[PDB]
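> Below is the structure I would like to discuss, written out as structure tokens.
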Amino acid sequence: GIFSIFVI
Amino acid sequence: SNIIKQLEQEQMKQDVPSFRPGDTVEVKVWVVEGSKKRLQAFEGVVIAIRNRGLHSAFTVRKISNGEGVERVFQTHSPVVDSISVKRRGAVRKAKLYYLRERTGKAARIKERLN
Amino acid sequence: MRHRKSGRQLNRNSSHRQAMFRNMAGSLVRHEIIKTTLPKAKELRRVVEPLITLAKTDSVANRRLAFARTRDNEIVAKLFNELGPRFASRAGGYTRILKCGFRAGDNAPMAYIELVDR
Amino acid sequence: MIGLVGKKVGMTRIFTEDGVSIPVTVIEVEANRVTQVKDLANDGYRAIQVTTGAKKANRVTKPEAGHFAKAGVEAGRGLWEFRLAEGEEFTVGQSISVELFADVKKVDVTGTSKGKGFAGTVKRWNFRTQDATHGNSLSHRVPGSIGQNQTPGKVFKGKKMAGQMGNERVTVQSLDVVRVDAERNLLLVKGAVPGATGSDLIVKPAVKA
Amino acid sequence: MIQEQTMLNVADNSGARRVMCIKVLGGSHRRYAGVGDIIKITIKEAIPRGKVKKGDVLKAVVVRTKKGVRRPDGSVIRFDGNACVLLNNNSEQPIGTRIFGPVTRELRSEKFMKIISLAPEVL
Amino acid sequence: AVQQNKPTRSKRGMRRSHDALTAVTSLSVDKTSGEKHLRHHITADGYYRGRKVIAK
RNA sequence: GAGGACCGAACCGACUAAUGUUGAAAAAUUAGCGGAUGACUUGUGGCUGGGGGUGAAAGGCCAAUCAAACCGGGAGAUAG
RNA sequence: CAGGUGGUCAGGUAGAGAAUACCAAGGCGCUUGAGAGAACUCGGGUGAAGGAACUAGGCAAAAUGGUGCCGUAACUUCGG
RNA sequence: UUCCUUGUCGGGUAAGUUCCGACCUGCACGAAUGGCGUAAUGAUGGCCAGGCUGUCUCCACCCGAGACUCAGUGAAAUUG
RNA sequence: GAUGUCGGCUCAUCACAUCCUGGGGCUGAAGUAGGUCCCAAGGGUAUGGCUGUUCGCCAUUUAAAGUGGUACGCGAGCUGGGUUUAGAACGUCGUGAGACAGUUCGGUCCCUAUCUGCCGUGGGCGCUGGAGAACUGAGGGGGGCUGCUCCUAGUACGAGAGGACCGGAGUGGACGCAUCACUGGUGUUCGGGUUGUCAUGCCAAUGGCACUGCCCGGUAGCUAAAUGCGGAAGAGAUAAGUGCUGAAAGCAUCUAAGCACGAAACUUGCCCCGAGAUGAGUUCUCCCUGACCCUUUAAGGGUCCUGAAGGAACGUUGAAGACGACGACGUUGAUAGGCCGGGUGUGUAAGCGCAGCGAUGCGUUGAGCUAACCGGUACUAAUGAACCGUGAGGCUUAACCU
Ligand SMILES: [Mg+2]
Ligand SMILES: [Mg+2]
Ligand SMILES: [Mg+2]
Ligand SMILES: [Mg+2]
Ligand SMILES: [Mg+2]
Ligand SMILES: [Mg+2]
Ligand SMILES: [Mg+2]
Ligand SMILES: [Mg+2]
Ligand SMILES: [Mg+2]
Ligand SMILES: [Mg+2]
Ligand SMILES: [Mg+2]
Ligand SMILES: [Mg+2]
Ligand SMILES: [Mg+2]
Ligand SMILES: [Mg+2]
Ligand SMILES: [Mg+2]
Ligand SMILES: [Mg+2]
Ligand SMILES: [Mg+2]
Ligand SMILES: [Mg+2]
Ligand SMILES: [Mg+2]
Ligand SMILES: [Mg+2]
Ligand SMILES: [Mg+2]
Ligand SMILES: [Mg+2]
Ligand SMILES: [Mg+2]
Ligand SMILES: [Mg+2]
Ligand SMILES: [Mg+2]
Ligand SMILES: [Mg+2]
Ligand SMILES: [Mg+2]
Ligand SMILES: [Mg+2]
Ligand SMILES: [Mg+2]
Ligand SMILES: [Mg+2]
Ligand SMILES: [Mg+2]
Ligand SMILES: [Mg+2]
Ligand SMILES: [Mg+2]
Ligand SMILES: [Mg+2]
Ligand SMILES: [Mg+2]
Ligand SMILES: [Mg+2]
Ligand SMILES: [Mg+2]
Ligand SMILES: [Mg+2]
Ligand SMILES: [Mg+2]
Ligand SMILES: [Mg+2]
Ligand SMILES: [Mg+2]
Ligand SMILES: [Mg+2]
Ligand SMILES: [Mg+2]
Ligand SMILES: [Mg+2]
Ligand SMILES: [Mg+2]
Ligand SMILES: [Mg+2]
Ligand SMILES: [Mg+2]
Ligand SMILES: [Mg+2]
Ligand SMILES: [Mg+2]
Ligand SMILES: [Mg+2]
Ligand SMILES: [Mg+2]
Ligand SMILES: [Mg+2]
Ligand SMILES: [Mg+2]
Ligand SMILES: [Mg+2]
Ligand SMILES: [Mg+2]
Ligand SMILES: [Mg+2]
Ligand SMILES: [Mg+2]
Ligand SMILES: [Mg+2]
Ligand SMILES: [Mg+2]
Ligand SMILES: [Mg+2]
Ligand SMILES: [Mg+2]
Ligand SMILES: [Mg+2]
């Protein structure tokens, strides 16, 4: 999973 | 439904003349301007006929003052006083809806002659 | 909704339905009894019995209307030479449906459909 | 006031003399035979029970046939009750015909509405559809949200959802009576009444003004 | 059956040629204007020396529709296009002096008797 | 979506409490063979309501 | 009868949308899309090796593995 | 396993054509069926009056589309 | 590239934080890590109009494949 | 060892600190129209331009365009414009790698529902012999909006301008239910035209395929844009408020005793559901009236004979329907198919013949064909049976009859 796409 | 056709067969007009699509027909209708009562004429080409007994109708198209006007008449309605054919036309169809996109000399209809 | 509608779709489109009932009506005219499913046999009466009504008056135009609906000259010949004179004094009801068991491969309810004087 | 049991024959049109067409529904009201009278001593309320039509004698059960033979009337297709007012009296065996409505001006008609089967929320509750384009993923006639988050954490009762539509008892009120034809057992009311052609209708005088 | 963004023809000699309906008046969430109804319009096309100019915000009454009118016997009168007559914003009186084409008998009211008198034909 | 707890063998038998099959009660006897068959169906030996309908 | 010319099939690509997303498929189908005589495209063989290659440059690609491939050893690294 | 894989052969009617439609020689109906004719999803057809008012955005859909001839503006590196 | 800022003025619209033209107060442009123009090109970013339409007002009906029922075979994630 | 997130869309629900509609007091309230406070939550409470915007400014309406809560409601319901990892550029900061609530173009949105819940629809058993019907109605839900024009009347009030209260009539907007008679949409199951090609030996006539090949009309059903109906009046008890009589307090005082008014809120009146209302109700009708054996003795068990009223199953099916269910019918029959007559639609078939060089035209001929429609007709299928369901229905008291 490419978790860094989640906008923080 | 013998019941409904008995109720409808006693309301139908008995002197409706013969016409077909393509004919030029003058229709005289009752108008009431206030409380006196007159007849007015609508003369044009029959473009559609619906046949349902008491629910019969026909559509008349005419050009009025440079404007296209269509009128659906209920045939057995007592507003319509008389129907009269002025000219018999020769067409191949039952519905002349293609006359809506034609104007002037493109809208001529041949007389049947036979 | 479905109110007052006629005809069975039978999980086909319309041109497959028409080709299937032309073949089935030709096989019933040929062999005079076939085995099919029960809904196909019920939908076949509204196909086969008008052809037998059409064959009760012989004319060139009725042969051509039967050829247009069957596309087989052997079927039109048997309709107009044999089946017409058989049923000449019968007002409808030319076939008869007999229910039979279930098809082994899919549990389909099967039925025979025959002609009445077979 | 009591009413009558009829049958929907269908719709037609009546032309009037000034050239106005009136849409009418034709209701056949044959004579209603009173089969039982109820009162406050035995039943706790005042009412009559009527029947109409006919039935195959092999389709009438023995309890129904004994109930019709005790009254002395012929067996109809069903049984309906009407609450009596104070000062109205009838006797068992009396026939009531459509000339009861000869001076009635407006009526209420009750029938069983037409069955639509399982209906979605667009048809059943006039819900708005979502976008036909612009990215919509498989959600064109779906109902949308059905509640709120953790508070309350449930769906409320009476939430408008898909389900059985139609096929239920409906009353239309205050319909103009156009014509009462006693010779052919007819009653003509203006407008449309619930149900399909051939269904049973209950025609009462109007409760309002 | 006129709603917003509908283009209408102009049936008088006020100077305008094309108008656009920008409000159907007389009620909240009101959808349509048939024959006889006042609408608010803006002028899209005009003749070079008319009474009105392009971009004016005026009132108008609908006199002809393609959807048509209905008669108490069930009859229908349809037309080939949609037309309106321009009115003053406050007096709601006609701007032009002639009327072109036929009109119907739904305009027969105290508000629009100058239209009824000026019309070449009333159907 | 999936269960959060394992359903019991009791809830499984309660769900399967409508799964039982219906035996045919109606076996008719044909009036010339005397053999059983379904109602409104032909027999195994090709009779129906007293007559030989298929000679097979 | 020139052209990194033009329209357009094969052939090579991958811009949009729907679908699928325990897929028919660990990157696809459908309908539209770009190039299509050239800095084109492709079969057969060969050469370049891991702090190394190759890169019309994206830290891209080097056997579904890449800001240092894989396999075996040091090795039971070390882990407040 | 709706994906991938180089070369060779190239009929008829229409067509500029190895495009497309229908056919020949040749080969196939793609290894679950049978019913019914609900919501809702997928792929399509048609739509009164209106006509981008939808939306972040004319996304998607609709539309245009061939041959011959007449005719064609600003601008320009004189080719367009 | 401009924070203040939707700067101010003109145009286009009934109504324009976007666009186009212009001003100059350039927080914080500028000359080969180029300045400023520029025909032709672009599955490039933005904006306006005509055609066209189920995008929409406001959805209706139809045709197919599923969903439903009968027979056969028969998964999965999760689970104190 | 993961509680997805700004705005919109769909769908809401609640509060009341009320935007409109209803009722009142004061006004520096002449009337119209305002201000301000008190009561009141039944219903209702814009469309567009700009922008990702929520807001805001603006255009034009409306009776009015309410303020908040609900994970700043709602992504296992949708979008993905804002924000937005990896690409790239600008301004700027740093020698630099790089950095920036500075900007800009681009940038993968998974889940077949076990449980609670909600919407619908069935099976079981209970309701005390069984069965078939019609009800009463504890309780529950739906619904409740409003403009304008006219008469009272150019009356009240006002210098004039202007312009009412109360009350009555009509006609609209939004919303809801029903229906298909009318106007229309659809109508791949009816008719016709037509391009290409293939076939039926050939001419003629037809059929397959090309999105139903492209089209033009259209039956029934379904339907809205079509056309009928609706919100009530009335009654009870009240909110704020206004009062009658009346003392404590010789007066006064709406209140403490007694008495009356008083609103879209409340309870009813309108519509629907409703006896699993386990408190399981009522009324009407219908069927069943044989003999033995044993045990541990009681609402006992077993045996042969009996099988009702009614039901279910099977079949033909439906304006009923996902499946169940519900409705009509099964030869004492119109239930479906077919057939017969009518209708409706399309629009003058084929064959033959005559005119023409020919394509074509004309006569036969408003012809032929015609789905779901209407009225008829036992020609086809709806079977003689079998199956479930029993054999008078507990105990105690009370009142009448014997
Ligand atoms: Mg039927
Ligand atoms: Mg299937
Ligand atoms: Mg139904
Ligand atoms: Mg979709
Ligand atoms: Mg847990
Ligand atoms: Mg099961
Ligand atoms: Mg080139
Ligand atoms: Mg090219
Ligand atoms: Mg692609
Ligand atoms: Mg493709
Ligand atoms: Mg291409
Ligand atoms: Mg980099
Ligand atoms: Mg490298
Ligand atoms: Mg790789
Ligand atoms: Mg290292
Ligand atoms: Mg270790
Ligand atoms: Mg070591
Ligand atoms: Mg394969
Ligand atoms: Mg290849
Ligand atoms: Mg090809
Ligand atoms: Mg397969
Ligand atoms: Mg379907
Ligand atoms: Mg389309
Ligand atoms: Mg349309
Ligand atoms: Mg249109
Ligand atoms: Mg817009
Ligand atoms: Mg909008
Ligand atoms: Mg596009
Ligand atoms: Mg400006
Ligand atoms: Mg500028
Ligand atoms: Mg620079
Ligand atoms: Mg320099
Ligand atoms: Mg320099
Ligand atoms: Mg330079
Ligand atoms: Mg450009
Ligand atoms: Mg714009
Ligand atoms: Mg299933
Ligand atoms: Mg199975
Ligand atoms: Mg956890
Ligand atoms: Mg308050
Ligand atoms: Mg006040
Ligand atoms: Mg915008
Ligand atoms: Mg939220
Ligand atoms: Mg959620
Ligand atoms: Mg974004
Ligand atoms: Mg996007
Ligand atoms: Mg952005
Ligand atoms: Mg999603
Ligand atoms: Mg997706
Ligand atoms: Mg739970
Ligand atoms: Mg209530
Ligand atoms: Mg009709
Ligand atoms: Mg029509
Ligand atoms: Mg059609
Ligand atoms: Mg052909
Ligand atoms: Mg020929
Ligand atoms: Mg073929
Ligand atoms: Mg085809
Ligand atoms: Mg083919
Ligand atoms: Mg009831
Ligand atoms: Mg009970
Ligand atoms: Mg008879």
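For this deposited structure, the header notes the method as electron microscopy, 2.9 Å.
From the backbone N, Cα and C atoms, a Cβ is placed for every residue, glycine too.
Here's the feature list from Swiss-Prot:
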MUTAGEN   E:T97 to A  Reduced RsfS binding
MUTAGEN   E:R98 to A  Reduced RsfS binding
MUTAGEN   E:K114 to A  Reduced RsfS binding
MUTAGEN   E:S117 to A  No change in RsfS binding
> Roughly how many angstrom lie between the C-alpha atoms of E:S117 (mutagenesis position) and E:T97 (mutagenesis position)?
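E:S117 (mutagenesis position) to E:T97 (mutagenesis position), Cα-Cα distance: 11 Å.
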> With every protein chain in view, how many other Cβ atoms are within 10 Å of the Cβ of E:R98 (mutagenesis position)?
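By my count, 12.
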> Give me the non-local Cβ neighbours of E:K114 (mutagenesis position): same chain, 6+ apart in sequence, Cβ-Cβ under 8 Å, ordered along the sequence.
E:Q93, E:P94
> Near E:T97 (mutagenesis position), how many other Cβ atoms are within 10 Å of its Cβ?
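If we count other Cβ atoms within 10 Å of E:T97 (mutagenesis position), we arrive at 11.
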